[PDB]
Structure formats: C-alpha cells, structure tokens
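> The structure follows.
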Amino acid sequence: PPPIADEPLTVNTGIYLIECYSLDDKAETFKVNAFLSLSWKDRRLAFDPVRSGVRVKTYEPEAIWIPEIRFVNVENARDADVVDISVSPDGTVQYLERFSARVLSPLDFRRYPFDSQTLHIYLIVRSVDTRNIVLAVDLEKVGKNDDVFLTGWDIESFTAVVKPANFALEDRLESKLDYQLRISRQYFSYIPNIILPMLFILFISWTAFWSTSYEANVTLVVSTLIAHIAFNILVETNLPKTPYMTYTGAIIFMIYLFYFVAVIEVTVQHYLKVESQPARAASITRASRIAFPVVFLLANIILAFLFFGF
Amino acid sequence: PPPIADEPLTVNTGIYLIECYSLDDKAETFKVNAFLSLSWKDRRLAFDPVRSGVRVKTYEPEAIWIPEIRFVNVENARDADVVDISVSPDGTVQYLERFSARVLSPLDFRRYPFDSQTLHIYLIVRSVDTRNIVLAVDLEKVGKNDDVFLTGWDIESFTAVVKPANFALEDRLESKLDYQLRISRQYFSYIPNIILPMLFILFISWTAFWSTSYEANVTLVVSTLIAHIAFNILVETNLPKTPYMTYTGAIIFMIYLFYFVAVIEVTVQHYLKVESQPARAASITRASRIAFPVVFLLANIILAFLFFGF
Amino acid sequence: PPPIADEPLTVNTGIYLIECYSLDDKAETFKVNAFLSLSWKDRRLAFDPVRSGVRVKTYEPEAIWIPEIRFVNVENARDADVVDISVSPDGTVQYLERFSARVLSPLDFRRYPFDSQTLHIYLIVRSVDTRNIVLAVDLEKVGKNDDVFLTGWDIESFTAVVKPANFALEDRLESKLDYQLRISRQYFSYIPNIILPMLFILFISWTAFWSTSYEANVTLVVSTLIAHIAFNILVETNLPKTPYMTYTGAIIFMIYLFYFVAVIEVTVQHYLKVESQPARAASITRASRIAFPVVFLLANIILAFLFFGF
Amino acid sequence: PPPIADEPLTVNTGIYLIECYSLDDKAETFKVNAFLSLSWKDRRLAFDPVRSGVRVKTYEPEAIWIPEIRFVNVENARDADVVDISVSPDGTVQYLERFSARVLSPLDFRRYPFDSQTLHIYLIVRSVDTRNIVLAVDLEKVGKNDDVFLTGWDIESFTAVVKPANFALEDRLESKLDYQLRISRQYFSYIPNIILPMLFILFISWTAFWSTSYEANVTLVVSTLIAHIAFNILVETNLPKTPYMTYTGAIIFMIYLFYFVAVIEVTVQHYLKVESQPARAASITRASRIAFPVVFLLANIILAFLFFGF
Amino acid sequence: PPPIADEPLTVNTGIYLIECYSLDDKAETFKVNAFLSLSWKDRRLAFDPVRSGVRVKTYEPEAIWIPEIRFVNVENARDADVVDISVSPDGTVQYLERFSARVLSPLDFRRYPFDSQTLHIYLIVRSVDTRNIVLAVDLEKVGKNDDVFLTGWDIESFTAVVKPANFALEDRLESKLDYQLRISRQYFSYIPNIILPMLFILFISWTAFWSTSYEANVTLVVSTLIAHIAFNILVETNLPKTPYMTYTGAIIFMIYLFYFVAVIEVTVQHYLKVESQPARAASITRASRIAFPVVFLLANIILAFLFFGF
Ligand SMILES: [As]
C-alpha cells in the first residue's frame, strides 16, 4: 500500500555505525552493526494533532507502508530489529532500525602492510508505480560512535556520497547510495614480527662473505633461506591471491634473490679456491661484502619508491 | 490453489548475481547473493484495468499461488526475502526475490594453479496436476553486476542453458535449469609465493654438484629437501583429496625425485672418492651439473605439455 | 487426532538422497539432503471421488493427522520443508518432505586409507493408543540421485533393512528402520602425498649404511626421522582417537622402529670403529644394507596380511 | 494456568540418551540427543473414564499447563521437539520430548591420556505460587541405548542423583537434579602416535653418549630436541590451558630436561677433550650412558606414581 | 502502548551470568549466557488484589508493553527466551529472560601472557514520548554463579556502573549501562610450553661460545634460531595484530637479536682465527660467554620493568 505521490518520493537515509569488527583480509569482508534511519512523506496518514491523540503517533511495521531498503554488497540477508516508527502530523514518517550484517567490500593490498582502505555500504531501493529516489540525512549519518573499534585499523572517517546513482534495472528504476568507511592500517606489529626478523636472517645470510669454509657457508646461507620461507609462508597466509603484486610480496621476493646470488658467490668462491686461484676467490668474496647490501638497499629505494613514491 | 491451465504452465526464470564470494576450493562450494525473477500466466486473476484499480496490482505471497522453485545443489534451504509481486492484466505474474545461498558446485583441479572453472546453480520445480516447465527470461538473466567480486578469480561470463531438462522423479515430472558461472583463476600469487620459491630451493639443492664435502653436501641437498616438504604441505592444505593428479601435484612430486637422485649422487660421489677412484667421482659430479637441470627442464616440458598441451 | 485403526497402523517410508557431503572423519558424521516419503491409511478421510472435488485432495499439515517420524542418530532437529500431501480416495495419505540434517554414523578406521564404510539413517516412531509399525516402500527408497557426491568416497549402494525393529521404550512401543549408505574410500591421494613420500624418507634414512661419517650419518638418519614425524603428525590430525589400531597407524609406527635400530647401527658402527675393530664395524654396516629393507618389506607383508588378509 | 495443589507439586523426570557425540576437550563441552520424560498430577483435568472418551486422552502443549524444565549447563536454548502428551484418569500427565543440546560439563585432565570423566546434565525448575520439586523416575532414566557412541571414550554408566537440590534463587525456590554420564578415555592411539614416538626420539637423542664427534653430537641431540617440540606442540593443541599440571604435560616437560643435560654433557665432553684431558671426558660420557636412562625411568616411576599412585 | 508516566520512567536492570565461555583473543569477543532482569511501574495495569485474582498476575509478552533493551556491543541479535512476567498490584512489572549472545569487548594485550581484562556488556534503550532511563537492581545483578567457567581465565568480579550514560542519539535520548566482567589470565601453561622452551633454545644457541668449530657453531647458533621462529610463529598465531607492542612480543623479538650478534661473534671468531690472530679470537669468544647472558638478563630486567614496573 504505497504513498500516493505527485512525483518521485524521496526516502531519507542515515547510518550510525555502532560497532565495527572482524575485518577479514583473506575474505575481503567485514562485519558492521549500525542504525538505519529512513524517512518519507506519506501524506496519506497525516493526522490532525489537536483533533486526536498527540504530537506523534507510533506504528508497528505491519500498519504502515515501508520502503524495502536492501543492502547491496552483503553476504546474507541483513539482520535487523526495528527500533521505532514515528509518523509526524504532515504525514512524515520516522523509521529507525538496528541491523548488523557482514559487508563485502574489496581491498587494495598494493601497499599491503602500509595500506589505506575505503569500505562501502550501499542501500538500493526498487520502484513500483511511484519512483523512489533515496538520499542522505546527515544528522543520522554522523554514524560512527567515538568507540568504533575495528582492530588493527585506524578509522579515518565515515562519510557518504550525497548524490544517488539511479539505475534502470529490469524495467524498474532503482536508486543506490554510497556509504564510505575510510581506514588506514596499523602497520607496526608488522616490523618487530615480520620486517625486522626478515631482515636479520638476510644479514646473517651474508655473514658468509667473511668466511671461507664452504661447509659453514652453506650451513650458513642455506639455513637462513629456509627461515625466510617460514616468513614468506607466514605472510602469504594472512593475505589473498592478488592478481597484482603486493609491496611486501615484492621485497619478500626480491629477498629470494639475494639468497641465490649469495649462494652463487659462496659456491663460486670455491670452484675457484680449489682451482688454485684464491687470487680471485677472496677478491670476489671481498667484493660481495659491499655489492650485496648496497644493491639491496639500492633496490629497496628503487622498489619502495616504485610503490609509494609513484 | 494452482493456475487452471490448458497445458504445461511455463514458469519464466532469471538470476541477477548481485554478490559473489567465499569460493572454497577445499569444500568445493561458493556463496552467491542474487535476484530470482519468476513469471507465469495465472489467467485466474486477470483484472479489468479500467473497471477497477490501476495498471498493475501488488500482492503478498499468501494471496497468490506461487511455484516452489527449489535450488538443487544447495547446502541448506536457500535464504530469500521477497522483493515484489506484480500481477498484470492478462493474469501474468511478476515475481522477484533476493536469495543468498552457498552453492555446491564441483571443481576440476587438474590444472590447479592455472585452471578455469564452471560453477552451477540449478532450480528444479515439481508438478501437481498441471505440469510445470521452467525456462529462462534473458532480461532478468543478464544477472551479474559490474562489481561481481569473487576474490582471486577472473569472472568470464554468467549465462544459462535455455533448454530445461525435464525428469520424471517419483511419479511427478520435475523441470531443472542450468545457470553457468565461468571463471578463470588468478594464478600469480602462486609464483612469487610458491612456484619461484619452490624452484630456488631446488637449485641450491644441486649446488652440491660443484662441491666435494659430503658434510656440506648433505647439509646441502637435505636441508633443501625439508624446505620443499614445507611447500608440498603448504600447497596440499589449500586443496582437496583429488582422486586424480593435479598439475602442481605432479611437478611438486617430480621434484621429490630430483632430490633423491641428487642425494644419490652426492652419496656415490663418496663411496667412490674414498674408494681411491676420484677418477670416477668427479667424472659423475661433473656430469650431474648438466644431466639434472636438463632432465628437469626436459621433464617439465614433458610434464607441462602432458597437462596443458593435450 | 490419530487414525481410528483396527490393528497396528503401518506407516510406509522412503528416502531419496538428493545430496551427500561433508563426511567428517574426525567427527564421525556427515551431512545428507534427501526426500522423506511417508504413507498410511486414514480411512477417516476417505472422500467420495464422484460426489465432490477430484482424484486426490491436497491438505496442509495442520489439517491432517501426521505421524512424527524422528531421525534417531541426528545431531540437532532434522531440517525439513514439506513438499506435498495428497490424500487418496480410500483414505490413503501421500506425504513428502525434503529434510537435510547432519547424521551421526560411526566409522571403522581399522584399514584407514583403504577402508569401506556403512553409514546409517534411522527413523523411529512412537505409539499412542494405536500401535505404529513403520516399513519401507522401495519406489521412494531408490533414493540416491545419479549425482550423489560425497567427496573422496566411492558410493556403492543406498539400500535399507525391510524388517523394522520394534522396541518397548518407556511404556510405549516404538518402531525403527535402518537406511544403509555403503561407501569405499578413494585411497590414492594418500600415496603421492603420504605413502610414497613417507617411504622415500625412510630409504634415504638408511643410505647411511653405505657411509662411515658419523657426522653425516646422524645428519642423515636423524634429519629423516624428523620428516617422518612431520608425516605422523599430518596423518594423526585428519583422524580420531581410535581405541584400536589403524593400518597406517601400524606401519607409521613400525616405521618409527627402522629409525631406531637404524640410529642404533650407525651409533655402534662407531663405538666399534674407534675401538680399533673396524673388522666388525664394516661387517655390520655391510649387513644392515640387507637386514633392514628385508625385515621391513617382510614385516610389511606380515603387517599388511595381518589387517587385510585376515 | 498451574495445577491447584495442596503442597509442593512433584514433577517426575527421566532422560533416555539416544545419541552422544562431539565431546570437545578444548571447549569442555559435548553434544547429547536424548528423551526427556516428565510427569505430574494435575487433578484439575481428571476425566471420568467411562463417562467419555477412552483410557487416556492426548493433548497438545497449548492445552495443558506444562512445567518449564530448563537445562542449566547448556550453551544455547535446548532444542526439543515434543513427542507425546498423555493425561491419565486421576489427572496424571505423561510428557515426552526429544531434545538435543550441547552441554557444558567440565573435565579433569590431571591424568590426561589416562583419565576418566563424569559429565553432567542438570534440569532446574522455578516455582510460581505452588512450589515445584523435581525428582527422577528410573524407568525413563535407564536412558542410554546400547548404541551410545561418544568416539574415543568408553561409556561406563548413565545414572542420576535421586535427591534434588532446592535453592532459593531470587525470591522463588528452584529445584535442580544431577544426571551423571561417566566415561573413561580410550587412551591407546596415544601410544603408537604420541608416547612411543616421543620416547624413541629421546633415545636416539642420547645415542650421542657412545659418540665423540661434537658435530654429529649436536646434529644428534639437537635434531631430536626439535622433533620433541613437534610433539609438545601436537599435544598442547588438542588440550586446554589448564591452571594445573597434566600428566603428559609433566613427562613431556621432564623430557625437555633430559635434552638439556644431554646437550650439557656432549658440550662438556669437549671443552674437556680439547682441554687435553680426555682422561675425564670419556669418563663422563661413559657414565651418562647409565645415569640418564636410569634417572629417567626412575623419575618416571617417581612421576607416574606421583599422579596415579596417589 | 507505553506506560503513561509523569516523568522519565525508570527501568530496573540486572544480569545473572549463568555461563561464560569461548573467550576468543584473536576475535576479541566472548560468549555469555545469563539472566536479564527488568522492571518498571506501569500503573496502567494495577489490579485490585482483593477484588479479583491473586497476589500477582502472569502475562505473556504480547499483552503488556515491554521496553526494548538492546545490547550494544553484540555481534548479532541477542538470543533470548522469556522466563517469566509478573505484574504487581501497584502496576509494577517483573520481567525475566535468559539470553545468550557473543559479546564484542576489546582486550589489552600489552602484558600478554600476564594480563588482566575488563569485559563489557551494555544495554541501551531508546525513548518514545516518555523518556527512558535505565538503572541497576543489585539483587538481580549478583549475576555470576559459583560455576562461572571461562577456561584459562580467573574470574575476579561481576559488577556494574550504577550511573547510566544518557545520550541524545538522532532526536531521541537513549540510556546505556555498563556491566563489567573482570578477569586475570591463567598465565602458566605459557611457561612449560612457551617461556621455558623458548629460553632453553636461546641458551644452547650460545653454547657455541665454548666452541671453535665454525661448522658446529653455525650448525649450532643457526639451528636454534629456526626453533625460535617456530615459537615466534606459535605465539603470533593465538594473538591479534596489535598496533602496539606486546610484552612477549618484545622479549620474543629482543631474542631475535641475541641470535644475530651471537651469529656475528661466531662469524668473527673466524675471520680472525684464520687471520692468524687467535690472540684476539679466543679473547672475544671468552668474553661473549659473559656479555651475552648478562646483557640479556640485564635487558630483561630493563624490558620487564618497562612493562610491569611502570
Ligand atoms: As640441518
């Protein structure tokens, strides 16, 4: 039983994020728990303040015609309990629900440990015989407590795209809004726990430049290469199969190289030190002790710049 | 209260994928969230446009007779909220729901990291005393937004098998349709993270051809063999118990060999270098330095061709 | 409001497996999704074909008296949607539902990787003041599509025990039926991934029979023993705490031995080669190179026979 | 509408375990699926056998006043379907439901692999204006089929504490009963898979007493220490964070010691054999070959006795 | 149909924790199962004790006006069954439900293994045309049995913030309460299983100060570094991505250092003992045998103090 309008009925929206949590990098989802604030003029039930009752008259959902406001990017049906419905004199309705649903917004892992994200919530609404345009009411969109959690992420701002995008979808126009949750990552636990430990093993790796014992040079370069796999695998697990290249995926892989040429050197410092030409060997070994850390720190400036600086 | 027909009542179907996600290779399932569009002539409620009401008349599901359209390959009951029902003059009904259910479609891991898949959604419908044939309406089957996600997979096309397959199941004919979601994998994160690291350790493995120290040769070939298990196990975990052989399961196992004969060589380069016959030893060792990488790259062309090229 | 009988009312059952999946070895359960077909004479609503209506008259569950058919070995309440109810003239009722519930049937892991299983579904029914006997109608028990999945298992046959087992349970006789799902395992992925890799490490283990370097013999026998734990642990995890002995649990453990006496030998080949008695040492070492693989392959014939052959 | 009594109305209880399963040591819970048998005199609906109807009259739950019998230690609401209600002449009611709920009973891991447990189910009932005392009827408490499963546990007995415990909880007396499920563990798969493998590695550990090569002694004692972690971690995972000490937690940790002093010895057998005092070294090494296994087997009798014997 | 008041209607709250469990450090949540006790004066249904019925009159929820009391920090809708409603003469209502919901309270891992926590449950309530203030009734808040479980945590006290916090949220004041669950961890299983084993490997690490064999010194310091990753990874897994530094994350990382300079020393004890200057080498090595354990135990006092002592 929809509201007999004279033009496209505007529905007024708003989201008050109450709780954020379980942002799942692998799955590219996250769970939210918020208020949904809707409103519209249904002149059809305006109501003579003086003549009867009081200021505003409370209805149960069955009584009034309510607009179906579906969330677009949601795993299952949104999970909402209705909080209050308050029809104004002029026929204006004040709806408030408190849904919670896991939302499917994508993430850009291009700078992985040091990335910022922009999550989305959508809200479509389909037309019947009056057209429905949705739009935001910013006093119910200040939505975000001063307690919005979302572990391991700094929450920058909850805003929304005022202008809706109105489609024609299957011979019936819909109207979609864009609610934006912007967050930077709390990179850090990534250093004492990944970045640093990863570097340390790389350095030990090439302690075998000041060494001549092949036995203790392979026991050297090789033992550490293993440990680095232990970190490549640790990192690769809390992170999805990107079709592009991560930052840490870069350096973690560039690392795989300074373990090859490292093992190349120690290997050649020997089919060159049994070839009774230690003239050359400890020439190269002497040299690696510079080329390596330099070319590294150099390619890390080259690499890092290639990602952040551009 | 079914629609008094004169022949098999055609029901017209359609699916607009709104969201795709949680494709689970182990479980061989995936979750979808779409529109379901149905329609049929129930002349029994045609309705004199002029004589009353308006262009089209809205019903609640309880009022009209609606066809039970069950999804075949679904874990639990599909999870659908009804979006609109609009009966036309002639008695034509326009139904639209927005279900979300995890679907059980199988996958072919024969090319694992480089595989393409064809997921299915089914839709049966059982007959009563008028027969029901289902069939697709392609304006509600263009189903797939321009945002269909499905992480780590490229989505190629959402189509469907126009011709239904009508069974006789328990003295009552059913009619089933086939909705096809075709996707290729985003192989890649499989290289910097599996393929390459896996290769590197294999190479270092057989650096012990330019070496004579047994101690540093087993410390050599053996250390890396371990690391390779660390990758065989990593890979074997995000992948189900196929009764056939995966591609990466092949090469990952062919790899287990070039670690055995590698260990064979270093082992014989010694019961042959203590047998005061280093004549022979550093003949073999010298040789392995070719046989190995060749036979490998050879068996990789042999292997790769055996999977992709045929 | 039960059917006024003259003797024990027979209820006629039937299950059409539509989907099988999530067989969980650890949990000893599995999920099924099937049809449930029931039928009985309730003469009390026989209905004068000519005098009124038509051939068969459709009821909603609230209208008719229906027998409670509970599933015995089920985790929670069975999860069923009712598909059709069709009362015949004589008063015969035709009921059909489409339940899905995870079933708790036990498994016998005595031959683990090479085992066949017989899963059960039960169906009791309690009496009131007429006795209820259940029994099977085999045209609705041909239940099993030609698509019954159940990953990593070959499905041999869906049958059922015609004769019911009628208990007296708490001063009211019940009647239980036995629906049997027989499946063999797809042992195989167990070879390239467990059996073979497990053997290979055992072999390398005792390459240290053709060796004299204690350093590279412990680096030898010992490194492999580790790797075998890596497999004992892998296997032990996808498998419950049996009070009996698995097959692979046997050989996996018999393996632990050929790594002890292996380590025993290498160890004695030395407190006997420093005891300036290499007379004896390279007598034993020479010998082990036979005793071991023989006694193994011998005890594997002895073991294998002990499980399968008996 | 409760039963007008003259004193505390006795409600008669009973539980027929139909199915047991998913005992979860980590979570300290388990799932059961049983019958619940209740009964009480509601003289208020006694009913003139001859004057009307028959021997006993069947009611739907809505018709009669039924006592709320909540289970105390249950995760969520118990999940029950009602099986039959049969009011006797005198006004006696016969109630039977078939619930299934996961129960939260605690476990005592003090003897871990060799422990026996006593699981509980509770049943309270709150009073209104007549007091409710619950009590057991032992013909509906013989509850336990001859098929009660519960994998990896031997089921010893299903009994119950006849005398209820009546509390005063919030100005209204409740009455609670105690249903006892006693089970011993099927320790065993713990030997071929944990105990034995764990010992074997410990023994090889100290094969390095009959050795002099430091390289092969660290490669010896150390390699095995790792493997033992692989077991400590395996065990620690299928077992919760006890505030007390497990049995296997003891020996698994006492083991950590015989790997330290083991490594201590091999280490000192060398800063004492390079100190040109091999006089002493192979005095100690000689000695360890006894002290160790003895002190172990000694501390294992000391330890084992400390747990089981007391 | 709300209670015609003369001022802000006070609603009187109370929570009796019946069960605690599944505290999930990763997810920062936990499940509770408690009583919820509400009460308020609805003079509108006061009821002439003598004139009719009895002392107190029982209602079903549909009959009375009940306040919506939503829990704030909850994943999904709270899961509550209603236990009793008892309206007093004066019009006072006595409500009791038994909900169970997983709650989202944050945790402070700054002292990880030795941390104490303060979990929250919230309860808001929105106003309509009479204002709603909530407040606690402490005889129904003594909520916590003498069996409150919560594995691996010592439960210190269940209390609540008497004074509510009244917001203005979207043109309608709400009122929120704070129920506090305080718990210390059962650190301990963290010692025999993490702390101690972690230390032991560190010590063995630097046994290679009383050694001169580079081969057995890298086989020494390096083997253990690996094992330490095995612990860093074990610990890092049962713990979320803190933006701050854990205690065990500190020492676990400070440990990474005493493995670097350890490896630095053994490495320099050699490009200095081949440089025919063993004058210096076994000067340094001699020294490390003190500097290390001291600087450690020193930096552990420095570190530990930095977390607990401040
Ligand atoms: As090693």
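Going by Swiss-Prot, the residues shown for chain D are 50-359, listed in order.
Backbone N, Cα and C define each Cβ position, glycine as well.
Take a look at what Swiss-Prot says about it:
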type	residues	note
MUTAGEN	D:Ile244 to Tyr	Marked gain of function, with a ten-fold shift of the proton dose-response curve towards lower concentrations
MUTAGEN	D:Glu264 to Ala	Decreases cation selectivity. Decreases the binding affinity of TEA and TBA. Nearly abolishes block by Cd(2+)
MUTAGEN	D:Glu264 to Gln or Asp	Decreases binding affinity of TBA
MUTAGEN	D:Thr268 to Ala	Increases the binding affinity of TBA. Weakens block by Cd(2+)
MUTAGEN	D:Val284 to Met	Displays an increased sensitivity to propofol but not to desflurane
MUTAGEN	D:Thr297 to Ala	Marked gain of function, with a ten-fold shift of the proton dose-response curve towards lower concentrations. Also shows slower apparent rate constants for activation and deactivation. Displays an increased sensitivity to propofol but a decreased sensitivity to desflurane
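Mind running through what each feature is packed against?
In three-state terms derived from DSSP, D:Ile244 (mutagenesis position) belongs to a helical segment.
In sequence order, no residues are near D:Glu264 (mutagenesis position), counting only same-chain partners six or more apart with C-beta under 8 A.
Reduced to three states, the DSSP call for D:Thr268 (mutagenesis position) is helix.
According to DSSP, D:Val284 (mutagenesis position) is assigned to a helical segment. The Cβ neighbour count for D:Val284 (mutagenesis position), using a 10 Å radius and every protein chain shown, is 19.
Cβ contacts within 10 Å of D:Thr297 (mutagenesis position), excluding its own Cβ and spanning all protein chains shown: 24.
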> Among D:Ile244, D:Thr268, the mutagenesis positions in question, whose Cβ has the most other Cβ atoms within 10 Å in this structure?
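Top count of Cβ atoms within 10 Å goes to D:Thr268.
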> Within 10 Å of D:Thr297 (mutagenesis position) (Cα-Cα), which of the mutagenesis positions D:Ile244, D:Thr268, D:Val284?
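If one measures from the Cα of D:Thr297 (mutagenesis position), the mutagenesis positions that come within 10 Å are D:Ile244, D:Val284.
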> For the C-alpha pair, I'd like the distance in angstrom between D:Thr268 (mutagenesis position) and D:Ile244 (mutagenesis position), rounded off.
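Checking the Cα atoms of D:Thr268 (mutagenesis position) and D:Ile244 (mutagenesis position) gives a distance of 23 Å.
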> What subset of the mutagenesis positions D:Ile244, D:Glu264, D:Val284, D:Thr297 has a Cβ sitting under 8 Å from a Cβ of chain C?
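From D:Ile244, D:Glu264, D:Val284, D:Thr297, flagged as close to C: D:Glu264.
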> Cα-Cα separation of D:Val284 (mutagenesis position) and D:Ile244 (mutagenesis position), in Å?
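The Cα atom of D:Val284 (mutagenesis position) is 10 Å away from the Cα atom of D:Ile244 (mutagenesis position).
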